[PDB]
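Below: the structure, in structure tokens.
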Amino acid sequence: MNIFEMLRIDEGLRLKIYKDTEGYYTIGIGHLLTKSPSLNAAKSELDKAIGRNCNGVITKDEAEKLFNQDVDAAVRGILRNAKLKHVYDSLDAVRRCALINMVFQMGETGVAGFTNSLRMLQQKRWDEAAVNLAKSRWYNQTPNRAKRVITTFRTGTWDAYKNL
């Protein structure tokens, strides 16, 4: 398993504009288009993103393109963020994937707000940190996903995704 396989399990694949768990306009593999309520604003962003007139729908190919950019941006974001980079560099390969997943879903800013858990992950207090991450809006809103990410940080293995 790798970051891409992991995220594609968590996000799914949709070739037509759809709404987030949050009600936001998205397409592809978890690519948010706009937080705005108009499908029209969403369509506009989509064509902007792809470089063609999509009319709300893209090919697999385009979805994968967006996905590659999004993963790259996530990693780059981690590396540029002081807070983030420190934890990242401290982690093993599997756990690094769990931090990337969080950043992909919630953004740099969002993850950097998990101050206490980040501290615990740095210290390698896996069990403590798993308990602390669960105390969040994130876990309450998308529990099955948060819990896969969480077991990932807890164990350092891919077991949560083997099922899936």
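Any Cβ shown, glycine's included, is placed from N, Cα and C.
Swiss-Prot annotations:
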MUTAGEN   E11 to A, F, H, M or N  Complete loss of enzymatic activity
MUTAGEN   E11 to N  Loss of 84% of enzymatic activity
MUTAGEN   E11 to Q  Complete loss of activity
ACT_SITE  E11  active site, proton donor/acceptor
MUTAGEN   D20 to E or Q  Loss of 99% of enzymatic activity
MUTAGEN   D20 to A, N, S or T  Complete loss of enzymatic activity
MUTAGEN   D20 to C  Nearly no effet on specific enzymatic activity
ACT_SITE  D20  active site, proton donor/acceptor
MUTAGEN   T26 to H  Facilitates transglycosylation more effectively than hydrolysis; covalently bound substrate
MUTAGEN   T26 to E  Complete loss of activity at neutral pH; covalently bound substrate
MUTAGEN   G30 to A  Almost complete loss of enzymatic activity
MUTAGEN   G30 to F  Almost complete loss of enzymatic activity. The enzyme is destabilized by 1.5 kcal/mol
BINDING   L32, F104, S117, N132  substrate binding site
MUTAGEN   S117 to V  50-fold decrease in enzymatic activity
MUTAGEN   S117 to I  500-fold decrease in enzymatic activity
MUTAGEN   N132 to M or F  2-fold decrease in enzymatic activity
Checking your reading of the structure: which of the mutagenesis positions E11, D20, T26 lie inside a 10 Å Cα sphere centred on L32 (substrate binding site)?
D20, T26
Can you give me the Cα-Cα distance between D20 (mutagenesis position) and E11 (mutagenesis position) in Å, rounded to a whole number?
10
Sorry to bug you, but what's the C-alpha spacing from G30 (mutagenesis position) to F104 (substrate binding site), rounded to the closest Å?
9
Please give me the CB contact count at 10 A for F104 (substrate binding site), counting all chains in the structure.
23
May I ask you to report the DSSP-based helix, strand or coil state of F104 (substrate binding site)?
helix
Subset of mutagenesis positions (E11, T26, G30) lying within 10 A of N132 (mutagenesis position), CA to CA, in sequence order:
none
Widest Cα pair spacing in Å over the listed substrate contacts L32, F104, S117, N132 is 27
Please report the distance from the Cα of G30 (mutagenesis position) to the Cα of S117 (mutagenesis position), rounded to the nearest angstrom.
25
Densest Cβ environment (other Cβ within 10 Å) across the mutagenesis positions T26, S117, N132 belongs to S117
Looking only at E11, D20, the mutagenesis positions on record, which one has the least crowded Cβ, with the fewest other Cβ atoms within 10 Å?
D20
Rounded to the nearest Å - Cα separation of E11 (mutagenesis position) and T26 (mutagenesis position):
11
Could you tell me the C-alpha distance between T26 (mutagenesis position) and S117 (mutagenesis position) in angstrom, no decimals?
29
Going by DSSP, is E11 (mutagenesis position) part of a helix, a strand, or coil?
helix
Per residue, counting other C-beta atoms within 10 angstroms of the C-beta, which of the recorded positions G30, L32 reaches the highest number?
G30
